[PDB]
Amino acid sequence: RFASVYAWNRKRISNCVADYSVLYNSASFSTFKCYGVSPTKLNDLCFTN
Amino acid sequence: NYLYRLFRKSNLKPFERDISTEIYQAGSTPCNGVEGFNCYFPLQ
């Protein structure tokens, strides 16, 4: 279940371990894009929210 | 007209001119060539 066209999918993630690498590496997505660098490079970095 | 390297395995040494254009693995996919998903052509 995802946000309808009248809402944006904005789900806060906090106080947790972010497996950014698996999100990039996984074949379950049809496509992946990133503004900066790949999630496998972001894999051990800390973020606000 | 002009192409620039965006995807490279490692950083260059001063005054190095490395011009191989082979398509290669970025992510989890065990390939070379086969551009798509997680293998890419190095220049744009």
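So for chain A, numbering is Swiss-Prot's, and the shown residues are 346-394, in order.
For this deposited structure, the header notes the method as electron microscopy, 3.3 Å.
Note: Cβ is positioned from N, Cα and C throughout, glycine not excepted.
As written in Swiss-Prot, here are the features:
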| type | residues | note |
| --- | --- | --- |
| VARIANT | A:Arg346 to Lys | In strain: Mu/B.1.621 |
| VARIANT | A:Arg346 to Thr | In strain: Omicron/BQ.1.1, Omicron/XBB.1.5, Omicron/EG.5.1 |
| VARIANT | A:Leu368 to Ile | In strain: Omicron/XBB.1.5, Omicron/EG.5.1 |
| VARIANT | A:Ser371 to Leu | In strain: Omicron/BA.1 |
| VARIANT | A:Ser371 to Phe | In strain: Omicron/BA.2, Omicron/BA.2.12.1, Omicron/BA.2.75, Omicron/BA.4, Omicron/BA.5, Omicron/BQ.1.1, Omicron/XBB.1.5, Omicron/EG.5.1 |
| VARIANT | A:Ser373 to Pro | In strain: Omicron/BA.1, Omicron/BA.2, Omicron/BA.2.12.1, Omicron/BA.2.75, Omicron/BA.4, Omicron/BA.5, Omicron/BQ.1.1, Omicron/XBB.1.5, Omicron/EG.5.1 |
| VARIANT | A:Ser375 to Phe | In strain: Omicron/BA.1, Omicron/BA.2, Omicron/BA.2.12.1, Omicron/BA.2.75, Omicron/BA.4, Omicron/BA.5, Omicron/BQ.1.1, Omicron/XBB.1.5, Omicron/EG.5.1 |
| VARIANT | A:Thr376 to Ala | In strain: Omicron/BA.2, Omicron/BA.2.12.1, Omicron/BA.4, Omicron/BA.5, Omicron/BQ.1.1, Omicron/XBB.1.5, Omicron/EG.5.1 |
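Annotated features taken from Swiss-Prot, shown on the structure.
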residue: A:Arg346; record: variant position; contacts (Cβ under 8 Å, 6+ apart): none
residue: A:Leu368; record: variant position; contacts (Cβ under 8 Å, 6+ apart): A:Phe374, A:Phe377, A:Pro384
residue: A:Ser371; record: variant position; contacts (Cβ under 8 Å, 6+ apart): none
residue: A:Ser373; record: variant position; contacts (Cβ under 8 Å, 6+ apart): none
residue: A:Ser375; record: variant position; contacts (Cβ under 8 Å, 6+ apart): none
residue: A:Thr376; record: variant position; contacts (Cβ under 8 Å, 6+ apart): none
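Proximity to chain B (CB-CB distance below 8 Å) holds for none of the variant positions A:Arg346, A:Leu368, A:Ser373, A:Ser375, A:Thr376. When secondary structure is read from DSSP and collapsed to three states, A:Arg346 (variant position) falls in the coil class.
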